[PDB]
Amino acid sequence: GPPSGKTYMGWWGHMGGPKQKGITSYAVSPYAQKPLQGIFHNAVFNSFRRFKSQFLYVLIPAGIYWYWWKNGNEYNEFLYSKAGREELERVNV
Amino acid sequence: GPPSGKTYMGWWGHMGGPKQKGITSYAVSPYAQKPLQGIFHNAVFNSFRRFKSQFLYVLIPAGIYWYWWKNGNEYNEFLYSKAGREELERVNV
Amino acid sequence: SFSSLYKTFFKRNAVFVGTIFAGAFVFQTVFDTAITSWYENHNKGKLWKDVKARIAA
Amino acid sequence: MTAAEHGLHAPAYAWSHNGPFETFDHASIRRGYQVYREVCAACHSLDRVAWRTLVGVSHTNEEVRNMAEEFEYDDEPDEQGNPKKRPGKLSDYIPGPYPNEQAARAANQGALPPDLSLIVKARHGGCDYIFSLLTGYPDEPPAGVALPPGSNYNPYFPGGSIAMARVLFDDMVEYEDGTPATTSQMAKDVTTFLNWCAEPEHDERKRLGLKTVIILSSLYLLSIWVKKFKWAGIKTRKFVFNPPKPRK
Amino acid sequence: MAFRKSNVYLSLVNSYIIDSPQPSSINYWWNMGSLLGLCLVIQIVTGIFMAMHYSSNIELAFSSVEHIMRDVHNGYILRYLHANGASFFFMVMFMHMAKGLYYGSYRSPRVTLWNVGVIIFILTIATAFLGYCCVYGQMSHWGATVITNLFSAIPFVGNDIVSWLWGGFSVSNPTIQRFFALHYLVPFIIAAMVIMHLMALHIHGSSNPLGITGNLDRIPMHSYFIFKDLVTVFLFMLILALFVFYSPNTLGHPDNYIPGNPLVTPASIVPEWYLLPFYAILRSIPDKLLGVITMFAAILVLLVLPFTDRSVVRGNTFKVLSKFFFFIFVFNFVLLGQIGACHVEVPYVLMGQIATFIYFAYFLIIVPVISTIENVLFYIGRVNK
Amino acid sequence: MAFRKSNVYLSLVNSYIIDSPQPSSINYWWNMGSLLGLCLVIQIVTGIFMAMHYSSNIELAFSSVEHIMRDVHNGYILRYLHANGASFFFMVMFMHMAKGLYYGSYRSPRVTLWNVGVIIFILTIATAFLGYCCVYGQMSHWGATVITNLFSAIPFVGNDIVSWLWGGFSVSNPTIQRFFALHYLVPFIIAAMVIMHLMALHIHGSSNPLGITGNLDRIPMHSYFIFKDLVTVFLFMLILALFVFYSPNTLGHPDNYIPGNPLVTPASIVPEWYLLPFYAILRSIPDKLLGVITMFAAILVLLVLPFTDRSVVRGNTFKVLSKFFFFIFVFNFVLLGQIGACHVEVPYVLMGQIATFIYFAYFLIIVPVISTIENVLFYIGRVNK
Amino acid sequence: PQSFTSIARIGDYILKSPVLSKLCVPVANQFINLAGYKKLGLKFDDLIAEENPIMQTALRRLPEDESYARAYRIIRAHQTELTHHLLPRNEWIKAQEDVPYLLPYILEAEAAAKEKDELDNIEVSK
Ligand code: HEM
Ligand code: HEM
Ligand code: HEM
Ligand code: HEM
Ligand code: HEM
Ligand SMILES: COc1c(O)c(C)c(C/C=C(\C)CC/C=C(\C)CC/C=C(\C)CC/C=C(\C)CC/C=C(\C)CCC=C(C)C)c(O)c1OC
Ligand SMILES: COc1c(O)c(C)c(C/C=C(\C)CC/C=C(\C)CC/C=C(\C)CC/C=C(\C)CC/C=C(\C)CCC=C(C)C)c(O)c1OC
Ligand SMILES: CCCCCCCCCCCO[C@@H]1O[C@H](CO)[C@@H](O[C@H]2O[C@H](CO)[C@@H](O)[C@H](O)[C@H]2O)[C@H](O)[C@H]1O
Ligand SMILES: O=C1C(O)=C([C@H]2CC[C@H](c3ccc(Cl)cc3)CC2)C(=O)c2ccccc21
Ligand SMILES: O=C1C(O)=C([C@H]2CC[C@H](c3ccc(Cl)cc3)CC2)C(=O)c2ccccc21
């Protein structure tokens, strides 16, 4: 194995990060817990929070886009209708 | 990079070998020599030595094999000739 | 899934690779049994078998 | 696009097979073949369908052997090197009306009647659009629409001018089972038969589809469960911070 | 040490699939490359198995696929899987490329990682196109005419290139036959390339839905993500099962059950969906040479993204103004696609044009602007003076 | 550090082709794997380029190759290169495998290295056979009958396997078509495998025509061997040029310009030369099941070679008794091949039988014997008491 | 890679002008809220991308107990983020906390770099 180029990742025991002191972790065996850890009840009060916190950032842009869609759509059905052939002969040439 | 499995090769400066002391090498630029370093003359006294030192180890086995080849070859041409159809009716069934 | 009804067969170990394949082998017949039935029924009258029935030639 | 160039949208009739659990109506298919045989065969090839393929679906082994041999396919030359005919086998593909592209057009004012074997997929809407173009030849080409010599009007075709004249006229087919040989019953069948023709695998395809999903769904839910289990230590994992005396 | 670590072969297996240290925090978005490798495998298996009954001669071509449909045992399953799968390949790949924009994966040290995926994406379009030209229906013969013809756009030599590339006067027989052969070749090139793609991925490891450093809380891909990835997998197969058995053509164009005909283009030229947004962009340009260029540029521009992102953080996650336009971008891109389906009628053309602008402007203009602003909001939005 | 070392991609390139530390002493024998990789590349390029004009339908098949011959521009060069090249592939590969026996490369730590090449060698026979079945001449249709039929030798299921594998009553059309498709697939498998083969090679590095440790006098593959390898390369192309333009069929069987015919086997069944020594071994056995087994065993037995070599040194180089039988082995193997060409006439059958014995006896008997003796000559041939 | 030295220039200016400052900072304040990040115990200097030399001059330099601090937050971040939740409301970093603890060094180092860049290409007039 020749030299390797330095990066920002290493493997365990030299992962690359800064030198941890102070934190203390605790966990419990996946056997040692309720099957269905926390389902329904209060785990769903979040299925509306994970929603709220973001929806606008999608809806607002989806909105802008879906109304713009509907508009010229309507507008096209018109100028290709009877009631529209007028405007057509003008807009189109 | 995880642990690698030990072998019997490394790269330069850790090639794997034992710890050299005593030898001293010398060489000279490929520019600094006669084009046609040593051709013909006495470089061919070896094209008969590199031959001699081995030929037997090939010839002897090639021999055994080429005479064995020729033999049953002859033998086959016979038993499929006029002069042979006799022996055939016997050897073959 | 009830802790009694499971632990009976398997005590406190998972299924074993071969028992799996065994179940797989069985399941695969038991299933293609059911589903092909429920489907031939759901489409009763419609199957060429049901139509072969009435129709004569 | 003018609604005339587009063609009128065929409506959502409620077919025997529509739905995830619905085999064709084989009785219906059986009818369509007759409606096929007596009516449209006059002009339309059905070349990618083979006699044997009918057996077990619309007919019975001889029933299709009978039909089969009513036609003389080409057959390997005698010992001399001269042609010969022979009846058909179940191994054969239902022969086209015409000997080539040309005579198909000669017999139709220069129109090339589409091979039907794949029609219910080579068109948008398909089953519906097939039904509707067949029960949608109205009496007269709408006020103002001026129709060319040898062309009919259909709202369901694009730009109405279809080179195929109407062909369903009640009862022209003698429905062997004894059903109202109407035009909306002559038609609904050849559609269900032509559906089959382009999608023979159909009833098995939803059969197997059934199995695939039931198993695959269960795996999905099963997989999920498993995941929360193996994650359970990381999910409910909980840290704490205690700053440390400054000496290093 | 353990054997899986020690062995020449199993050490790779371990270090890319078992013992790999992943950020602890990554979510189901990251399951896409996994599901990407799964499609490529579905493509290659079902393809080969189908090729065994395929003929690439311009006559037998269209029929032989019908052969695979009507005759080969499970052959219809072979086709509907190949075809629907190619689509899911493309969806999943967009979602994979999405994820990379949103969390700003394209961003150093991961540039090469990113860049290579742009090469893959290119090769996947090249691949799937050829596989389409191999059905030889209507959409096929005319698809194959236009793509061959993009090369005329090349000054001078351009027509000849096309003639060559055709092997004759038209998209003819020496064409479908090379399109079959090149369809065989290329997927191995993707796989070749997926390997360098995974090598880049490997030396830096995955990012996170937080755009901070992973190196403080890693966990090993086995058994978490191996099991996590298994959830998206089955789900993937389910929807794919759904299409394949129930909606096999709810994703294809009926013009393609019509045998290709070199004299008569249809009058409904909708191309593949995953392709549409480019068809749109192409059309948007009333000039031939420029139009071509702009279509290709629609994909290349993806390479500036690490320079124009001016930010100081990777990720729209803590980025409101960034999120917002990011979904304008997504939604534009979908609209652009709707535009591709509709006729070159009004206002559609002009709508098409505007989206196209929005498209490139997002990489080239919105992003470096917004991100520079967003740096400055981050400063003054706290400090004293 | 330098860039070629630092880059994710160029570091491999460097470490396997530029900066690799080779034993200083290795000779032109070692140029074989290099020249091996070169054939595999010649196979794949010319193959694809030919496939563009090939049809794998049992009708068009034989003709389409004539098409490639009579019509495609440089197409004859495409064929004669594909075909002659496959041969040179096989020669060079034997010489490569030779070299491995003689210098005892198969020998630890290089077992896996060795073993994998046995897999490659198997895949190359599988590959080239299928490529032959794709011409669909006489030798093709009957070659393809017998190999398909080797599977009947399998108890019970054996006939069915063959029926399956045929896709019908005989080597028919669903056969040549799968044989074409599998011919496409497999060479990528060889290449896949060449990579693991080169990985094994890499972690131990090459041996030497002295069977001692390299680690005291290494030099870097660039620029010595890169240039050394270039000498064997051109020379390789020269002889290949010679055949390709002047002796294009001095290596093929004329029965193959005859369109395959399922009713009539010829009466001169000579199979490919690189295959002959196995044809011989196969025939040597008057029992069907056993004969098959022994043919396959003729290749597998190659895997015991690191156990039966009992020696204490790698290499026939300092090994007189070893050299000697090593060339009996080579020469047997060639004779075995001559036997394959001749009719099952006398004494040929009995000669065939004896060679076959000599063959397996060399791995299984001569070698461990001789090498054990040779250990003991090495002891008493010096020491006092 | 828009420069911090450059964000300083712009953001200092805006902070100084009582004109600008009154217009901008309300929004900026509104922004560094909508970000969500102080709800994952994150200070803003935590977020700064590190895979580049300057930040690695700037973390090698960052006082010990300060790095232990960073650390806990960064792990707390990930941990919570993966729990698909937000912290206990009273664990959130509070508006006075979100202080540019890192920014001097980043600036300290940026400065140092731009200097060396210059001093590598310093020309000469005779
Ligand atoms: C069950 C009965 C029949 C059905 C379902 C049927 C169906 C069709 C269909 C689907 C088309 C395709 C047009 C399109 O969708 O673009 C077509 C065209 C045509 N049909 Fe028929 N057909 C039937 C009977 C007949 C008969 C009896 C004749 C003449 C004797 C005929 C002659 C033609 C011709 C000449 C065309 C060409 C029209 C064009 O090019 O637009 N068909 N038919
Ligand atoms: C054959 C197609 C592809 C395969 C098999 C593939 C595979 C993967 C895999 C397995 C990962 C790790 C899991 C994940 O992060 O999603 C990944 C991540 C990534 N991919 Fe791909 N990918 C493909 C397409 C692409 C494309 C088309 C691009 C860009 C145009 C791309 C760029 C990236 C980047 C930048 C990451 C790092 C994401 C992160 O930091 O989490 N990939 N890819
Ligand atoms: C990245 C991998 C691949 C992609 C994206 C891809 C894409 C496609 C597409 C879109 C089609 C037309 C499908 C249809 O509408 O019927 C197709 C057809 C086909 N492909 Fe592939 N393909 C891939 C790999 C392969 C491979 C490895 C083979 C191996 C032989 C293969 C063989 C075929 C064959 C024989 C057809 C014609 C039959 C059919 O259309 O279903 N493909 N491909
Ligand atoms: C695709 C076919 C092959 C390729 C591309 C290939 C490639 C190579 C290369 C490049 C080398 C280094 C140069 C050399 O030592 O010759 C090598 C050596 C070696 N090969 Fe192969 N080879 C192939 C076939 C085989 C086969 C068929 C076997 C055994 C059945 C084998 C076993 C070995 C061994 C044991 C070495 C080490 C030789 C030494 O120590 O010098 N190879 N091979
Ligand atoms: C290890 C690599 C390969 C080997 C050993 C091999 C072997 C062969 C052989 C012995 C033949 C019959 C040649 C003849 O006597 O005419 C053949 C034919 C053929 N091969 Fe390959 N082949 C290889 C790779 C490829 C590849 C990658 C392709 C890609 C399409 C290909 C395509 C063909 C075609 C189309 C033929 C029929 C035309 C001809 O016979 O020359 N081969 N192959
Ligand atoms: C850094 O983070 C990661 C991460 O690294 C990985 C690896 C995964 C897991 C992802 C993967 C394992 C994706 C890997 C993708 C691949 C391996 C794709 C490669 C696929 C190929 C190269 C296809 C090659 C296929 C063949 C050769 C099969 C063909 C063989 C055939 C057809 C034989 C059949 C023929 C006959 C005649 C029977 C993650 O989820 C992840 O996220 C946390
Ligand atoms: C330890 O000692 C060594 C040693 O390690 C090496 C490496 C060498 C040198 C040997 C090598 C470099 C051999 C390497 C062999 C290979 C790399 C073979 C691999 C070849 C492939 C994997 C083939 C793949 C090919 C393709 C994908 C090409 C196909 C592309 C095509 C056909 C495009 C054309 C199509 C169109 C439409 C234009 C030595 O000489 C040596 O001895 C001292
Ligand atoms: C790619 C195609 C894949 C096909 C389908 C694969 C099916 C896989 C079935 C493998 C079953 O493999 C099974 O795994 C279980 C763990 O759940 C193993 O169980 C083992 O560890 C468990 C803990 O998890 C212990 O209780 C038990 O004492 C031990 O034997 C068991 O040895 C093996 O029998
Ligand atoms: O006219 C076209 C056309 O222009 C495309 C388009 C779709 C996008 C293609 C594309 C090629 C390369 C890239 Cl990198 C992206 C998209 C270019 C061809 C089609 O796919 C098509 C299909 C069937 C009939 C006609 C057509
Ligand atoms: O009868 C045979 C025959 O037996 C072989 C033989 C050659 C060696 C083959 C072989 C297969 C597999 C391996 Cl691992 C080695 C050799 C087996 C078939 C042929 O190649 C052949 C070619 C043309 C006509 C007839 C025949």
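Sequence positions for chain D are given in Swiss-Prot numbering; the residues included correspond to 62-309, in order.
Structure method, as recorded: X-ray crystallography, 3.0 Å.
Here the Cβ of each residue, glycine as well, is placed from N, Cα and C on the backbone.
As annotated by Swiss-Prot, domain 'Cytochrome c' applies to D:88-241.
Cβ-based neighbour count (10 Å, all protein chains) for D:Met225 (heme c binding site) stands at 19. The DSSP secondary structure for D:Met225 (heme c binding site) is coil. Residues or ranges marked as heme c binding site in Swiss-Prot (evidence: experimental evidence): D:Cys101, D:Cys104, D:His105, D:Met225.
All protein chains shown were included, and the count of other CB atoms within 10 Å of the CB of D:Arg166 (mutagenesis position) stands at 15. Listed in Swiss-Prot is the mutagenesis experiment D:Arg166 to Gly, annotated as follows: Abolishes catalytic activity.
According to Swiss-Prot, the experimentally introduced change D:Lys272 to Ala is described as follows: Loss of RIP1 from the bc1 complex. Listed in sequence order, the same-chain residues six or more apart from D:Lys272 (mutagenesis position) with CB atoms under 8 A from its CB number zero; the list is none.
Here Swiss-Prot notes a mutagenesis experiment, D:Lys288 to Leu, with the remark: Loss of CYT1 and COB from the bc1 complex; when associated with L-289 and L-296. Sequence-distant neighbours of D:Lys288 (mutagenesis position): no residue of the same chain at least 6 apart has a C-beta under 8 Å from its C-beta.
In Swiss-Prot, a published mutagenesis experiment is listed as D:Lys289 to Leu, annotated Loss of CYT1 and COB from the bc1 complex; when associated with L-288 and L-296. Spatially close to D:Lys289 (mutagenesis position) yet at least six residues away along the chain are D:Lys296, judged by Cβ distances under 8 angstroms.
One entry in Swiss-Prot concerns the mutagenesis experiment D:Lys296 to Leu. Its note says: Loss of CYT1 and COB from the bc1 complex; when associated with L-288 and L-289.
Note: the Cα of D:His105 (heme c binding site) and the Cα of D:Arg166 (mutagenesis position) are spaced 11 Å from each other. When the C-beta distance to chain G is held to under 8 angstroms, the recorded positions D:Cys101, D:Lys272, D:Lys288, D:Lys289, D:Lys296 reduce to D:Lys296, listed in sequence order. The Cα of D:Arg166 (mutagenesis position) lies closest to that of D:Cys104, out of the binding-site residues D:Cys101, D:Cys104, D:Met225. Taking the centroid of the Cβ atoms of D:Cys101, D:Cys104, D:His105, D:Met225 as the heme c site, the other same-chain residues with Cβ within 8 Å of it are D:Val100, D:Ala102, D:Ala103, D:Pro174, D:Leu177, D:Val228. Checking the mutagenesis positions D:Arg166, D:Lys272, D:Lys289, D:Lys296 against ligand 1 with a 6 Å cutoff on the Cβ atom leaves no residue at all.
The subset of recorded positions D:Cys101, D:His105, D:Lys272, D:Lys288 lying near chain E, with Cβ atoms under 8 Å apart, consists of D:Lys288. Every protein chain shown contributes to the tally, and the Cβ of D:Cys101 (heme c binding site) ends up with 19 other Cβ atoms within 10 Å.
Residues within less than 8 Å, Cβ to Cβ, of D:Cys104 (heme c binding site) and separated from it by at least 6 positions along the same chain comprise D:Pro158, D:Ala165, D:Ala168, D:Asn169, D:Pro174. It is D:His105 that, of the recorded positions D:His105, D:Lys296, has its Cβ surrounded by the most other Cβ atoms within 10 Å. Annotation note: D:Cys104 (heme c binding site) sits in a coil segment as assigned by DSSP. When the C-beta distance to chain A is held to under 8 angstroms, the mutagenesis positions D:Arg166, D:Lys289, D:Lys296 reduce to D:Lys289, D:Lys296, listed in sequence order.
Candidate recorded positions D:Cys104, D:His105, D:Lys272 yield D:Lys272 as lying near chain C, with Cβ-Cβ distance under 8 angstroms.
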